[PDB]
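Single-structure report; data block below.
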Number of protein chains: 2
Amino acid sequence: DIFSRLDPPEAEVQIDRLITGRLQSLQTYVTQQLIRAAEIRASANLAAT
Amino acid sequence: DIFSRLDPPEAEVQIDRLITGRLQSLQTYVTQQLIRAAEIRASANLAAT
């Protein structure tokens, strides 16, 4: 929709903002999966023991 | 300050920069609390044992 109603010079800025925001979303997601996977791993170690 | 002396269209972009920077600080706080919470739980599991 950005392109449909805006020129490239300004559309690159608007899309870059959305990219940064959604890229931050992925960093939040992956960081939490690593922290939570360490907890299930500690539980799997207890269950194996 | 910003909104009061400047221009609303510009104040909005600068306030969004403050929101983003402060949100990133606050999200960093929460990530480190989850990493530290696992260390306290690991110690508490040893103390219970």
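Swiss-Prot numbering applies to chain A: residues 979-1027, in that order.
Using the three backbone atoms N, Cα and C, a Cβ is placed for every residue, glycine included.
DSSP assigns A:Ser982 (variant position) to a helix. For A:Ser982 (variant position), the count of additional Cβ atoms within 10 Å of its Cβ stands at 6 [all protein chains shown]. Among the natural variants that Swiss-Prot reports, A:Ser982 to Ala is described with the note: In strain: Alpha/B.1.1.7.
Cβ-based neighbour count (10 Å, all protein chains) for A:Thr1027 (variant position) stands at 5. According to Swiss-Prot, the natural variant A:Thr1027 to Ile carries the annotation: In strain: Gamma/P.1.
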Please report the Cα separation of A:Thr1027 (variant position) and A:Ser982 (variant position) in Å, rounded to an integer.
60
